[PDB]
Amino acid sequence: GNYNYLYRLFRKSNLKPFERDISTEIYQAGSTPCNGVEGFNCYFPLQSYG
Amino acid sequence: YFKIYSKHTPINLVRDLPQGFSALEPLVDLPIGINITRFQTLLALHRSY
């Protein structure tokens, strides 16, 4: 399997056209805020392909 | 796309804003493709002993 390519799952807001996003912060979906511990309702945005 | 438009004008006044009217011409258009939030203009200092 090729694990050298990643994709961003979700984002909080939108993006402008002709814009590259390089933010690898911990995504927050709902409550229980993350602050870099990756607990409940804390999913990583970059996920591996298949 | 970050666009810079330049013009030089040989004024001769003491202070404040000069009068008159002129146009603006392009110099370069660099397609960086990123947004800019804040900017700061850096000056220089003269050093002597």
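Chain B is numbered as in Swiss-Prot; the shown residues are, in order, 200-248.
For all residues, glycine too, the Cβ spot is worked out from N, Cα and C.
Here's what Swiss-Prot has on this protein:
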- B:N234 to Q: Increased resistance to neutralizing antibodies (MUTAGEN)
- B:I210 to V: In strain: Omicron/BA.2.75 (VARIANT)
- B:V213 to G: In strain: Omicron/BA.2, Omicron/BA.2.12.1, Omicron/BA.2.75, Omicron/BA.4, Omicron/BA.5, Omicron/BQ.1.1 (VARIANT)
- B:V213 to E: In strain: Omicron/XBB.1.5, Omicron/EG.5.1 (VARIANT)
- B:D215 to G: In strain: Beta/B.1.351 (VARIANT)
- B:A222 to V: In strain: 20A.EU1 (VARIANT)
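Features as recorded by Swiss-Prot, highlighted on the structure.
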| residue | record | contacts (Cβ under 8 Å, 6+ apart) |
| --- | --- | --- |
| B:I210 | variant position | B:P217 |
| B:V213 | variant position | none |
| B:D215 | variant position | none |
| B:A222 | variant position | B:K206 |
| B:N234 | mutagenesis position | none |
From the recorded positions B:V213, B:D215, B:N234, keep only those with a C-beta under 8 angstroms from any C-beta in chain A, and list them in sequence order. B:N234
